[PDB]
Amino acid sequence: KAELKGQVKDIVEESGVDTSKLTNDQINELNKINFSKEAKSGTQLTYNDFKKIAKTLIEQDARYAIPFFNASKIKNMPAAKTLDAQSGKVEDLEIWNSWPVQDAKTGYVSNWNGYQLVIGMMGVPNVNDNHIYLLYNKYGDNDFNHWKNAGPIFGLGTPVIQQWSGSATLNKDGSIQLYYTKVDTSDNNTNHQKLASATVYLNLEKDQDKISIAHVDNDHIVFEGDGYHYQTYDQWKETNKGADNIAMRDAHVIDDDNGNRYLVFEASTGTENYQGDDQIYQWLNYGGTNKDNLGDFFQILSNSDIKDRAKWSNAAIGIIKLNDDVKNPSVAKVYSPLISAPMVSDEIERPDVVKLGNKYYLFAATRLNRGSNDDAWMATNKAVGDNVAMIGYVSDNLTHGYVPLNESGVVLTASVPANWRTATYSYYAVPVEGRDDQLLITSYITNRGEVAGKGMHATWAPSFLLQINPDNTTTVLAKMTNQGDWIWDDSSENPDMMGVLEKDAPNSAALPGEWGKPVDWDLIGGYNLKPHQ
Ligand SMILES: OC[C@H]1O[C@@](CO)(O[C@H]2O[C@H](CO)[C@@H](O)[C@H](O)[C@H]2O)[C@@H](O)[C@@H]1O
Ligand SMILES: OC[C@H]1O[C@@](CO)(O[C@H]2O[C@H](CO)[C@@H](O)[C@H](O)[C@H]2O)[C@@H](O)[C@@H]1O
Ligand SMILES: [Ca+2]
Ligand SMILES: [Ca+2]
């Protein structure tokens, strides 16, 4: 019986929608929309941003598309033939999320007694086997085969206690301060994640060029969520009706110029801007033109799966200040999210803050299929056979005021199907010494679990340069390295690592047998692919 009331009235008219042709229920829903302009949880990844990101992906623009790799050159990591944490025996592990021991202000890969040090998740494919390992090479060395493994940081283990991604920097005494995610799986196989820290001490034998783990001290939980800014495990236990992501992970250490230390990490928003049926009616979340936003509003309302995901999406990239106890830190201060995606996504991962000149750049990896807009992400699988991207923001301040790069946030987009050898994920930008406008993008290549075939293991990708423009835009550069190079310099470039999207080229991006092979059931993988321009 009733009618449109408040600001929504103006909105419907602007749109050119015939008010009389609105059913009774429509008007009741429309009257639920809330037009508050006050942002509750930092800069947002909006429904519109998401859609644009997906569109940019489908377009395969050379500005943002992950360069093609020469598939025939990709090999499993030799240092991955190593003692496994959950069996104590030498096995063929694969290696994924990885991070260099790096300086906390500058991000530069650290030089430890002439070695570069990287810490990474490794384990046996198709086994629940998530643990972190220390890897090392001479500093500046580019040979993938020269990396060696110093073993699991915490020794032999089980799936009850796992270690997922974080970061690492050096202490003054040359120990490593490690930030990692401790995960406890005892409560009904849930991944109960906590941000943790430990001091790792190394034994070096100069004459054998061999590093070992000597002591691991001060292992403790640093942060579990506050409940207001960030969701806690308890809050998740209550609400989670099965269809909910839990996140307290991927801590990236950064220092300001005054020597304060912060961890930037992946989480979910707490009660400050919580998930729920209400998030659908927050006009703020749409971020398009009013007309656009109204189309979106209806899409969500009529598609029950989208509506469902929308209720549950509240990914956030959080930040906390640590106290001054370097080796045994506690939380000094909890801030509001740098970025959040209420209604839009339940997963933004591996955040990374690099300070370039005077601005703070924040990047994160995402899988668009964790997004709420099925029509958006199903279309990317149809185009490219993958839905991964790296998003990015810039700010004058570490702790607030982030602004999306390239309009929507997109910085990098998936360019080959997820079950190809050359599929990539877990982008991690590393700064380049004496090039303050470029970043080295590292990642891992080949998805876990042998999706690309037996013996095809997740391994370190060739790295490639990304160009940062002061006008808040980015361009992918056609400059590529050997597999597993964390340190760009002039000797680093290896153009033979570059691929082409052609079936029979010797530097094809597809291995023999991949071009046109199925992904996600029927989708002929490679059909909708096009050259980068
Ligand atoms: O139980 C979580 C744990 O299982 C593993 C190995 O069994 O997952 C593998 O199998 C999944 C499908 O059943 C894949 O989606 C997954 O990517 C693959 O690794 C572990 O990898 C995972 O940590
Ligand atoms: O292996 C855990 C590690 O990988 C990331 C992504 O690089 O998360 C992966 O594992 C989670 C559960 O196994 C998934 O929820 C997520 O989608 C998957 O990509 C990191 O965030 C995490 O530290
Ligand atoms: Ca959620
Ligand atoms: Ca190098």
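Here chain A follows Swiss-Prot, giving residues 176-708 in order.
Yeah, the Cβs are placed from backbone N, Cα and C, and that goes for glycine too.
As recorded in Swiss-Prot:
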BINDING   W271, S340, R424, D425, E522, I523, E524, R542  substrate binding site
MUTAGEN   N301 to S  40% of wild-type activity
MUTAGEN   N301 to A  25% of wild-type activity
MUTAGEN   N305 to S  50% of wild-type activity
MUTAGEN   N305 to A  29% of wild-type activity
BINDING   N317, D660, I662, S667  Ca(2+) 1 binding site
BINDING   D419, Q450, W487, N489, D521  Ca(2+) 2 binding site
ACT_SITE  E524  active site, proton donor/acceptor
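What Swiss-Prot annotates, mapped onto the structure for a quick look.
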| residue | record | DSSP class |
| --- | --- | --- |
| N301 | mutagenesis position | coil |
| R424 | substrate binding site | strand |
| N489 | Ca(2+) 2 binding site | coil |
| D521 | Ca(2+) 2 binding site | coil |
| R542 | substrate binding site | strand |
| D660 | Ca(2+) 1 binding site | coil |
| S667 | Ca(2+) 1 binding site | helix |
Its Cβ having more other Cβ atoms within 10 Å than any other among the binding-site residues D419, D425, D521, the winner is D425
One of the binding-site residues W271, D425, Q450 has its Cα closest to the Cα of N305 (mutagenesis position), namely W271
For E524 (substrate binding site), which residues of its chain lie six or more apart in sequence with Cβ-Cβ distance below 8 Å?
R424, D425, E441, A539, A540, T541, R542, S601
Measuring Cα to Cα, how many Å separate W487 (Ca(2+) 2 binding site) from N317 (Ca(2+) 1 binding site)?
44
Counting only other Cβ atoms and using a 10 Å cut-off, which of the binding-site residues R424, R542 scores lowest?
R542
Nearest to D660 (Ca(2+) 1 binding site) by Cα, among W271, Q450, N489, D521 (binding-site residues)?
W271
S340 (substrate binding site) to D521 (Ca(2+) 2 binding site): how many Å between their Cα atoms?
18
Which binding-site residues from the set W271, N317, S340, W487, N489, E522 come near ligand 3, judged by a Cβ under 6 Å from any of its atoms?
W487, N489
Among the recorded positions listed here (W271, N301, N317, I662), which has the Cα closest to the Cα of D521 (Ca(2+) 2 binding site)?
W271
Provide, as an integer number of angstrom, the distance between the C-alpha atoms of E522 (substrate binding site) and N489 (Ca(2+) 2 binding site).
8
Given the binding-site residues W271, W487, and counting only Cβ atoms in the protein chains shown, which has the most within 10 Å of its Cβ?
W271
Just checking: which of the binding-site residues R424, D660, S667 have a C-beta under 6 Å from ligand 4?
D660, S667
Identify which of the following recorded positions, namely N301, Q450, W487, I662, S667, place a Cβ less than 6 Å away from any atom of ligand 1, and list them by sequence position.
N301
By CA-CA distance, flag whichever of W271, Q450, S667 among the binding-site residues is nearest to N301 (mutagenesis position).
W271
